[PDB]
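Enquirer: Here you go, one structure.
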Number of protein chains: 2
Amino acid sequence: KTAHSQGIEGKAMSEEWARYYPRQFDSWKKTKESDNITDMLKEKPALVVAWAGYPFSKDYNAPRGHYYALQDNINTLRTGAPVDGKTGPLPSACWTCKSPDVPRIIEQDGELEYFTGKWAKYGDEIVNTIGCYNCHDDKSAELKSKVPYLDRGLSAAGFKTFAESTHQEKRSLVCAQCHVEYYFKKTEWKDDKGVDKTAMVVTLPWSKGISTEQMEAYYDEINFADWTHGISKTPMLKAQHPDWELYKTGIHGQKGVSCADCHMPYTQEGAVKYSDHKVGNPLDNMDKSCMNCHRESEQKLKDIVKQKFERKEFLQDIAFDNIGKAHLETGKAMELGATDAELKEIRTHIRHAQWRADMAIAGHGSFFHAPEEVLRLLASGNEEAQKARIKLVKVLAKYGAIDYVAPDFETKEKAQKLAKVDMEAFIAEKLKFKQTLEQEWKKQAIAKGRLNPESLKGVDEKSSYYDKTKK
Amino acid sequence: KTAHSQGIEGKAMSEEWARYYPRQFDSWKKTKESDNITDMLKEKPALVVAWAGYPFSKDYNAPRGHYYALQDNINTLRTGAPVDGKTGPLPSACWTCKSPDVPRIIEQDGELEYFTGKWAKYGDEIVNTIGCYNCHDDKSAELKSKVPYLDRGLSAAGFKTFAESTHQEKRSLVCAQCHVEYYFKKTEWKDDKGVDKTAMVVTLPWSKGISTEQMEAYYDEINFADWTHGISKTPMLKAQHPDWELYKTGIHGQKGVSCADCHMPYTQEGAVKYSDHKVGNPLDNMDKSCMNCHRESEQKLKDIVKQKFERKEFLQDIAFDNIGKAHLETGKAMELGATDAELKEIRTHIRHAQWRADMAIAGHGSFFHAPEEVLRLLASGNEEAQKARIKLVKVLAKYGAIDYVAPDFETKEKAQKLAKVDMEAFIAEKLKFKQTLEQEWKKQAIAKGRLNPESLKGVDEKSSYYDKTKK
Ligand code: HEM
Ligand code: HEM
Ligand code: HEM
Ligand code: HEM
Ligand code: HEM
Ligand code: HEM
Ligand code: HEM
Ligand code: HEM
Ligand code: HEM
Ligand code: HEM
Ligand SMILES: O=N[O-]
Ligand SMILES: O=N[O-]
Ligand SMILES: [Ca+2]
Ligand SMILES: [Ca+2]
Ligand SMILES: [Y+3]
Ligand SMILES: [Y+3]
Ligand SMILES: [Y+3]
Ligand SMILES: [Y+3]
Ligand SMILES: [Y+3]
C-alpha cells in the first residue's frame, strides 16, 4: 500500500502530494521552465483565413508547459471577457483538460452538471493546473483515467477501456484524456430537481474509427459543423490536437512505445525507479528519451527530426495557401451572386480539405509521431483544396471574374483584416476582464482554500498580447 | 590471394567464376526464380499519357530477376526492331547496365567508342546478363565499379570515389553503377584514325546534388529535354530508377545500412561467411534480411511495409491523374489556337510536376527506402500539376472551352489511343525482329564463344506481349 491509502485531503492541489512523492512533485513543477509563447497566427497567418469566423482566428499559440495550462485557458482571447458566471462566449467544457479540479467537480456534481453552463461558471472553482489527480488514484497512486468520455470513445472505436488495457497502454492513455480530437455535443437533460438543462459534452468522434477519414465520415453523417466560415460560408470542422489518434498510427505507437517512454523517461537509482515528470520536449533529454532504444549520435537523431519538420512545413504551407485562396475565391463568387447550389460541391471540397490539413497539423508533434500519415494528410487536403479551386475558376468566370486574384494573407495583420477580427477591441475587453473578474476569481479561490498562491508564481507573465518579460 | 590471382579467362561469362565460387554462383543464378512480368502500363495507364511521344508509352514493366536483364532489354518494345547494326530507335548506351560484356567492351574499345552507334551495334557481342564481372575484380574478387560515369557523378556531387569509399559504402555503390537516374549526353569526339563521331554517353545528373530538386535545376540550367510531349508539346524529363539517390536520403541510408544488408544478407557457416547473391525481394527472406536489426514479428514488419505502399499508391494515383489531365487540357488549348507564349508557364509546371512525380515512383522500392521523401515528392508534383490546371482553365476559357473535360485514360488501351501508340504494328515488327535478327545474334554469339546456351534456359518465355506460360 501507499503512505496515503485513505486518500489525500485536498487532492486537487498537487502540492498536497509532495509529502509522499517529493521527487515526482519536483520534476512535475519544472514544466514551469517551458514558458515560451509561440503565436501560431503570427507564424502561420494562413491559419487566420482558415479559421475566419471562429475563435481560433483571434488567438492560437503553440503548447507550452503544463504549469501554464490553466492560465493560458484564462488568457486566450478565445475565452473572451465574461462579466459574471453567465456571460462569455465559451462553455464550461473548456476547463475539462486544464485542471485536476475538473474530476473533483465531476465526481461531486456529476458529468452533466459539470458540462452545463458558461466557462465563467467555474472561474473561482477550477484554479489548479494539470496535476497529480488528473492521472493518479489518490489512494493507490495507480494510473487512472478521470474523464468518462475517454472510455466511451475507446469502446466506440473497438478499443479496450482504460481498466482493461495493459500497463504500457495506460502509460499513453492517461495522456489521451486530453491529447485527442473532440467536439462538443449539445445534450439535453434534466437534473434531480426536475429542471431541464442543456449541456455541451466533450465527445471523441471515434465511433467509426480513429483515422482522419473515419472521423470525417463521423461528422458528415451527423451533418456536424463547428462553425460556418466567415468568408466562404462553408460548414467547417475544427481539428484539435489529435495527438494520441495519430500517435497510434505511427510506427512508435504500433511498436508499443508509450508517450511516457519519450516524455517521461525513467531514472534508475538503486532498487528504485523514477519517472521524469517534467513533461516537455524529449529532444532536450535525448540520452534518456531516445538513446535507450537507438544506438548512435544525438545530433544525428535531432537532424533527422528536423528533416521531418521541414518536409511537414513544406506541405503545410502549400495546403493552407490553397485552402486560404479557396475560401477567398468562394467569398468573391458569393459577392458576385453565386448561389448556394452553385457552391455546394466547392464548399464540400473545402470542408474536407481543411479537416484533413488541420488534423495533420493540429497535433504539434504529429510530424514526428506519425511522419508519413502527416505528409499524406497534407497532400490529401491540398488535393481537395485544388479540386475546389478548379471549380471556382469556372464559377468566377460565369460571373465575369475569371481573372480574380485572391488577396494576400502573408502577415497576421493582413489575414485578420480579411477575417474581420477586431483585435484592438478583443484585447481591450480581455484586459478589463483580467484586471477585474479574473482577480476576483483568484482572490475567492485562495480565500476558500482551493488555490495555493505559490502555484501562481510567474504563471501570468506572458500571453500572445503581452509579455512582462518572461514566465 | 585468390585461386584466380592471374585473372579469369572468359571473365564476362559468370559461369567461369563457378569453379572458384560455387556457392555464390548458385545463389546468383537463382534470380531466375523472379520471373514475374508486371506490365506497369496496364497497372498504371496514366503513365501512358505521361509518356506520350516517348518509348515508355509503348512498353514499361516492373523489374524482375537479374537473370532476365539482358533478355528484357532485347524484348522491350522500347528497343524496337533493328534490321542490322545501324538501325533501330535506341543507341548503344542501352546495353550499359544489362551485361558484364559492357565493361569487357569498354576496357577493349574505350568508353567513347562503346557509347557510339546504335543499340543493334553490339547485338552479337553483349549477350551475358548481369554477372560477377559487373561487380568483382577478376584477380582479387574485390568489389569494384566497372563504369567510369559513376565516379564522375560521385565526384561532381561531392562524394568520394568508389576507391576512396569504405567497404560498407562499396556494398551499395556496386549497385549504384546501374540503379540510378541518368541521361544520355550527346558527345562529339574523334577516334585515333581521325574519324569524327558522335557518342551518347550515360551521365548522372548529380553536379548540383542528388536531390530531385537539384537534378531538376541541373536539367533546367542546360535546357535539357528527353522528349517533347506528344500531346502537350511540353519539354519533358524522364526519371529512371533513382534507387540509390533516394536510398541515400532515407533513414536506412543515413544510418549506414547498405543495399547488400537487405538484398544480399549474410549466412554464417563456421569460420566462413557467405553473401546471398539471389538479389530479390528482401521480404521473402526477412529472418535474414531484417530480423538481424529488428526484434519483433515478421508479419508485423510486412504489414508496415504494406502500409507504406498503400500511402504511396494513394498519392501516386492523384498526381498522375492531374498530370494526365494537364497534358490533355494543354493539347486541347493547342487545338483551339493557344500560342506557345500563352502556354509557357503551364508547360513549365507540367515539366516540373512530372519530373518530381516520376522521380518518386521510378524507383520501385523508394516507397520503402525513403518513404517520407517519396510522399513529399508526389505531393509536390501534384501541386505543380494543379497549378498548371488552374491556369489551363483560363486559357481554355479564352478560347471558349471552359467546360472541356479531359478524356479518361483508366485502361492501357484507352490511354495508348490518346497517346497514339500503334501497338499492333510495334508488336508485329518486334516479333519479326526476334524471329530473325535476334536469333542470328544468339547463334553468332554462341558460335564465337561469347554466349553459353545454358544461360538461355527459360530466359525468353515472357514479355509484356507474350507468355509461353512461365520463365
Ligand atoms: C501524458 C503523460 C501526457 C503527455 C505525454 C503530454 C504532453 C504534452 C506536451 C509535450 C506539452 C507541451 C510541452 C511544452 O513544454 O511545450 C503538453 C501541453 C499541454 N498538455 Fe499535455 N501531456 C500529457 C498529459 C496531459 C493531460 C492529462 C492533460 C489534460 C489534463 C494535458 C493537457 C495539456 C495542455 C492543456 C497543454 C497546453 C499547456 C499550455 O500551453 O499552457 N496533458 N502536454
Ligand atoms: C474550449 C473550447 C477550450 C478552450 C478555450 C481551450 C483553450 C486552450 C488553450 C488557450 C491552449 C493553449 C494553446 C492555444 O493557445 O491554443 C490549449 C491547449 C490544449 N488544449 Fe484546450 N481548450 C479547450 C478545450 C479543450 C478540451 C476539451 C481538451 C481536452 C479534450 C483540450 C486539450 C488541450 C490540449 C491537449 C492542448 C495542448 C496541445 C495543443 O496542440 O494545443 N482543450 N487549450
Ligand atoms: C503530481 C505532482 C504527481 C505525482 C505526485 C505523481 C506521482 C507518481 C509516482 C509516485 C509514480 C510512480 C513512480 C515513478 O516515478 O515512476 C508516477 C508515475 C507516473 N506518473 Fe505521476 N505523478 C504526478 C503527476 C502525473 C501526471 C499529471 C500524469 C499524467 C499526465 C502522471 C503520469 C504518470 C505516468 C505515466 C507514470 C509512469 C507509470 C509507470 O511507468 O509505472 N503523473 N507518478
Ligand atoms: C502519446 C500519445 C504522446 C503524446 C500525448 C505526446 C505529445 C506531444 C506533444 C503535445 C508534442 C508537441 C509539443 C510542442 O510544444 O510542440 C510532442 C512532440 C514530440 N514528441 Fe510526443 N507525444 C506522444 C508520444 C511520443 C513518443 C512515443 C515519442 C518518442 C518516440 C515522442 C516524441 C516527441 C518528439 C521528439 C516531439 C517533437 C519535439 C520537437 O521537435 O520540438 N512523443 N509530443
Ligand atoms: C526520442 C525522442 C526518439 C527519437 C528521436 C526516435 C527516433 C526514431 C526514428 C527517426 C525512427 C524511424 C521512424 C521514423 O521515420 O520516424 C524511429 C523508430 C523506432 N524507434 Fe525511436 N525514437 C525515439 C525514442 C524511442 C524509444 C524510447 C524507443 C524505445 C522504447 C524507440 C523505439 C523505436 C522503434 C522500435 C522504432 C521502429 C523501427 C524498429 O527498430 O523496429 N524510439 N525512432
Ligand atoms: C547491388 C547489390 C544491387 C542491388 C541491391 C540490386 C537490386 C535489384 C532488384 C531488387 C531488382 C529486381 C529483383 C526482382 O526480382 O524483381 C533488380 C533488377 C535489375 N537490376 Fe539490380 N541490383 C543491384 C545491382 C545491379 C547492377 C550492378 C546492375 C547493372 C549492371 C543492375 C541492373 C538491374 C536491372 C537491369 C534490373 C532489371 C532486370 C529485369 O527486369 O529484367 N542491378 N536489381
Ligand atoms: C536505353 C534507353 C535503355 C533501355 C532500352 C533499357 C531497358 C530496360 C528494360 C526493358 C528494363 C526492365 C523494366 C522495363 O520493362 O522497363 C530495364 C530495367 C532497368 N534498367 Fe534499363 N535500359 C536502358 C538504359 C539503362 C541504363 C543506362 C541504366 C543504368 C545506368 C539502366 C538500368 C536499369 C535498371 C537498374 C533497371 C531496373 C530497375 C527499374 O526500375 O526498372 N537502364 N531497362
Ligand atoms: C557471380 C556469379 C558472382 C560471384 C562468383 C561472386 C562472388 C563473390 C564472393 C566470393 C564474395 C565474397 C564472399 C561472400 O559471399 O560474401 C562476394 C561478395 C559480394 N558480392 Fe559477389 N559475386 C558474383 C556476383 C555479384 C554481383 C553481380 C554483384 C554486384 C551487383 C556482387 C556483389 C557482391 C557484394 C556486395 C558482396 C558482399 C561483399 C562483402 O560484404 O564483403 N556479386 N561475391
Ligand atoms: C541500395 C541503393 C539499394 C538498392 C540498389 C535497392 C534496390 C531495390 C529495388 C530495385 C527494389 C524494387 C524491386 C522490385 O522488383 O520492385 C527494391 C525494393 C525493396 N528494397 Fe531495396 N534496394 C536498396 C537498399 C535497400 C535496403 C538498405 C533495404 C533494407 C533496409 C532494402 C529493402 C527493400 C525492400 C523491403 C523492398 C520492397 C519490397 C516489396 O515490398 O516488394 N533495400 N530495392
Ligand atoms: C528488411 C527488409 C527490413 C525492414 C522491413 C525494415 C523496416 C524498418 C522500418 C519500418 C523502419 C522505420 C523507418 C521507416 O519509417 O521506414 C526501419 C528503421 C531502421 N532500420 Fe530497418 N528494416 C529492414 C532491415 C534493416 C537492417 C538489415 C538493418 C540493420 C543493419 C536495419 C536498421 C534500421 C535502423 C538503424 C533504422 C532507423 C531507426 C533506428 O533504430 O535508429 N533495418 N526499418
Ligand atoms: O483549445 N484546446 O483544444
Ligand atoms: O530503362 N532502364 O533505365
Ligand atoms: Ca474538433
Ligand atoms: Ca533520366
Ligand atoms: Y496534506
Ligand atoms: Y512547446
Ligand atoms: Y518513416
Ligand atoms: Y575456366
Ligand atoms: Y520485381
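Quick note: numbers on chain A are straight from Swiss-Prot, i.e. 37-507, in order.
Every residue, even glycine, has its Cβ placed from backbone N, Cα and C.
Relevant sequence annotations retrieved from Swiss-Prot are reproduced here:
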- A:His102, A:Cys211, A:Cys214, A:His215: heme c 3 binding site (BINDING)
- A:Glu217, A:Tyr218, A:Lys274, A:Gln276: Ca(2+) binding site (BINDING)
- A:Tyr218, A:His277: substrate binding site (BINDING)
- A:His288, A:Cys326, A:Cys329, A:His330: heme c 5 binding site (BINDING)
- A:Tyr218 to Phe: Reduces nitrite reductase activity by over 99%, but does not decrease the low sulfite reductase activity (MUTAGEN)
Enquirer: Compile a sequence-ordered list of residues in the same chain as A:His288 (heme c 5 binding site), six or more apart from it, whose Cβ lies below 8 A from its Cβ; state 'none' when nothing qualifies.
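Expert: Listed in sequence order, they are A:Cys298, A:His405.
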Enquirer: Can you go through the binding-site residues A:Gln276, A:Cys326, A:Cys329 and pick out those with a C-beta less than 6 angstroms from ligand 5?
Expert: A:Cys326, A:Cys329
Enquirer: Work through the binding-site residues one by one (A:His102, A:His215) and point out the residue whose CB has the fewest other CB atoms within 10 angstroms.
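Expert: Sparsest of the binding-site residues A:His102, A:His215 by Cβ contacts within 10 Å: A:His215.
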Enquirer: Cα within 10 Å of A:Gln276 (Ca(2+) binding site): which of the recorded positions A:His102, A:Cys211, A:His215, A:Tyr218, A:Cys329 qualify?
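Expert: Passing the 10 Å Cα cut: A:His215, A:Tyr218.
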Enquirer: Between the binding-site residues A:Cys214, A:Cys326, A:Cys329, where is the Cβ count within 10 Å the lowest?
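Expert: It is A:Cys329 that, of the binding-site residues A:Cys214, A:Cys326, A:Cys329, has the fewest other Cβ atoms within 10 Å.
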Enquirer: Need one number for the heme c 3-binding residues A:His102, A:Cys211, A:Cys214, A:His215: the maximum pairwise CA distance in Å, whole number please.
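Expert: Max Cα-Cα spread across the heme c 3 binders: 12 Å.
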Enquirer: A:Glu217, A:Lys274: which of these binding-site residues has the highest Cβ count within 10 Å of its own Cβ?
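Expert: Of A:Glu217, A:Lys274, the one with the most crowded Cβ is A:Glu217.
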Enquirer: To the nearest whole angstrom, state the Cα distance for the pair A:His215 (heme c 3 binding site) and A:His277 (substrate binding site).
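Expert: Distance between the two Cα atoms comes out at 6 Å.
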Enquirer: Tell me the coarse DSSP state (helix, strand, coil) of A:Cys329 (heme c 5 binding site).
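Expert: Once the DSSP labels are grouped into three classes, A:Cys329 (heme c 5 binding site) ends up as coil.
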Enquirer: Count the other Cβ atoms sitting within 10 Å of the Cβ of A:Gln276 (Ca(2+) binding site), across every protein chain shown.
Expert: 17
Enquirer: Using a Cβ-Cβ cut-off under 8 angstroms and a sequence gap of six or more, which residues of the chain neighbour A:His330 (heme c 5 binding site)?
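Expert: Listed in sequence order: A:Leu337.
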Enquirer: Select the closest residue to A:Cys211 (heme c 3 binding site) from the following binding-site residues, measuring between CA atoms: A:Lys274, A:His277, A:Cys326.
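Expert: Nearest candidate: A:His277.
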Enquirer: Test of understanding: give the count of other CB atoms lying within 10 angstroms of the CB of A:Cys211 (heme c 3 binding site).
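Expert: A 10 Å sphere around the Cβ of A:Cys211 (heme c 3 binding site) contains 20 other Cβ atoms.
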Enquirer: Around the Ca(2+) site formed by A:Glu217, A:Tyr218, A:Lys274, A:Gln276, list the extra residues of the same chain whose Cβ is within 8 Å of the site's Cβ centroid.
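Expert: Near the Ca(2+) site, beyond A:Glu217, A:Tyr218, A:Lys274, A:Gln276, sit A:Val216, A:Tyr219, A:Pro241, A:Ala275, A:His277, A:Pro278, A:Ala398.
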Enquirer: Rank aside, I only need the closest one: which of the recorded positions A:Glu217, A:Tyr218, A:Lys274, A:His277 has its C-alpha nearest to that of A:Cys329 (heme c 5 binding site)?
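Expert: That would be A:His277, the closest of A:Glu217, A:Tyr218, A:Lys274, A:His277 to A:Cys329 (heme c 5 binding site).
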